[PDB]
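A short worksheet on the structure shown next.
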Amino acid sequence: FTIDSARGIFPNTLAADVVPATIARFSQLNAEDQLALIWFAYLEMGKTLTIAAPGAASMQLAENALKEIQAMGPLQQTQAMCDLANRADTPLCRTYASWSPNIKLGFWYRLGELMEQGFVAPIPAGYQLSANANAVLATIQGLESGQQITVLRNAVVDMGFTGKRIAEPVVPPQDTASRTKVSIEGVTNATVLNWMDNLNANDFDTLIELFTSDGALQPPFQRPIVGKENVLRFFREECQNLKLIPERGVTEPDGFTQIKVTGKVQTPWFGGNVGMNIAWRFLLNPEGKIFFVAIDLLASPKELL
Ligand SMILES: CC1=C(/C=C/C(C)=C/C=C/C(C)=C/C=C/C=C(C)/C=C/C=C(C)/C=C/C2=C(C)C(=O)CCC2(C)C)C(C)(C)CCC1
Ligand SMILES: N[C@@H](Cc1c[nH]c[nH+]1)C(=O)O
Ligand SMILES: [Cl-]
């Protein structure tokens, strides 16, 4: 067993690989087309999906960069936003690259508000997308909401130029007395239940003790994150205030055990308004420690167990 071979457990699991496909197509576009396409997607999605305000700490961390753009003339504002999309080497692009996903998302949330209000240079009136860009937007608009928000997040994360790391403060774990316990049809495995419950409580120090020293976590469409230091950093930087709603699973006992669970996850960016269809694929060692866990965004609800 290696981490890279563990990636192959439960090969029937059909991931929503239209998400990375669509990001690859998006990545080819002209920068002005990239910005305009996301503006159109975001405006249309906002007719039915309510996005949460960025956290106060996040907005403080992004404040100096946002102020710099706000002080620019309109041509320079457009150029700064194009620099980010083009992954140009500029001071702003390097600052942006140092930020956690949530800080990048909050930065663009604020620019979108300012563009709507007309205080930052908007997408030009009457703007027409390129041939390739129109088709990329059509693909996004045909996706389930959970896939759409994953495309937007990955587009945002990929901008800027790459190192110092800036992230939001780590919230205290949920008080013991108020914590929920999940139930999973077919799965009583204590490691899997404790995984779900500790993540739901933001209890990352308890969560990390479930792993082997060489264990890995593979987020959707990302390479495995290997070892307790890197996995705990990922938890603290990117995994706060999720709600995991596992539904059902299957347990296949080497003394190792493979377990697959399907259900839904909510991000604090959308709360109950977007339920992403998710699989968890666990490979546990004989002592019950996590050697490998993958989290997959599923192609459709038809992929739930
Ligand atoms: C750019 C841009 C603009 C603004 C864009 C904005 C503002 C977009 C905002 C998008 C947002 C806010 C998206 C949020 C997505 C969040 C997601 C998709 C979260 C998924 C999390 C998952 C699936 C976690 C699962 C996990 C589980 C379950 C585990 O068990 C272990 C941990 C982990 C793996 C993490 C404007 C309009 C100005 C136009 C110009 C360009
Ligand atoms: N950073 C943690 C590491 C840890 C080990 N187990 C749980 N957490 C600590 O200071 O203790
Ligand atoms: Cl999130």
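We number chain A the same way Swiss-Prot does; the residues here are 3-164, 169-259, 262-313, in that order.
Note that Cβ sites are derived from N, Cα and C of the backbone, with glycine treated the same way.
Annotated features, as they stand in Swiss-Prot:
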MUTAGEN   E34 to A  Alters carotenoid specificity, <40% quenching, decreases stability of OCP-R, accelerates OCP-R to OCP-O reversion
MUTAGEN   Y44 to S  Cannot convert to red form (OCP-R), no NPQ. Does not bind to phycobilisomes
MUTAGEN   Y44 to F  Acts like wild-type
MUTAGEN   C84 to A  <40% quenching, decreases stability of OCP-R, accelerates OCP-R to OCP-O reversion
MUTAGEN   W110 to F  Acts like wild-type
MUTAGEN   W110 to S  Incomplete conversion to red form (OCP-R), no NPQ
MUTAGEN   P126 to V  <40% quenching, decreases stability of OCP-R, accelerates OCP-R to OCP-O reversion
MUTAGEN   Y129 to F  <40% quenching, decreases stability of OCP-R, accelerates OCP-R to OCP-O reversion
MUTAGEN   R155 to L  Able to convert to red form (OCP-R), no NPQ
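Features as recorded by Swiss-Prot, highlighted on the structure.
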| residue | record | DSSP (3 states) |
| --- | --- | --- |
| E34 | mutagenesis position | helix |
| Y44 | mutagenesis position | helix |
| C84 | mutagenesis position | helix |
| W110 | mutagenesis position | helix |
| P126 | mutagenesis position | coil |
| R155 | mutagenesis position | helix |
- Query: If you measure from the Cα of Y129 (mutagenesis position), which of the mutagenesis positions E34, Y44, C84, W110, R155 is the nearest?
  - Reply: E34
- Query: Counting across all protein chains shown, how many other Cβ atoms sit within 10 Å of the Cβ of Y44 (mutagenesis position)?
  - Reply: 16
- Cα-Cα separation of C84 (mutagenesis position) and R155 (mutagenesis position), in Å? 17
- Query: Within 10 Å of the Cβ of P126 (mutagenesis position), how many other Cβ atoms can be counted across all chains shown?
  - Reply: 10
- Å between C-alpha atoms of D262 and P259, the residues bounding 2 unmodelled positions: 9
- Item | Lowest local Cβ density among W110, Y129, which the record lists as mutagenesis positions, within 10 Å | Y129
- Rounded to a whole number, the Cα-Cα distance in Å between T164 and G169, flanking 4 unmodelled residues, is 8
- Here the mutagenesis positions are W110, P126, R155, and the Cα closest to that of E34 (mutagenesis position) is found at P126
- Inside 10 Å of the Cβ of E34 (mutagenesis position), count up the other Cβ atoms and send me the figure. 19
- Item | Separation of alpha carbons, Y44 (mutagenesis position) and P126 (mutagenesis position) (Å) | 16
- Message: For the C-alpha pair, I'd like the distance in angstrom between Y44 (mutagenesis position) and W110 (mutagenesis position), rounded off.
- Response: 11
- Item | Filtered mutagenesis positions, from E34, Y44, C84, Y129, whose Cβ is under 6 Å from an atom of ligand 1 | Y44
- Query: Looking at Cβ-Cβ distances, which residues of the chain lie under 8 angstroms from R155 (mutagenesis position) while being 6 or more apart from it?
  - Reply: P103, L107
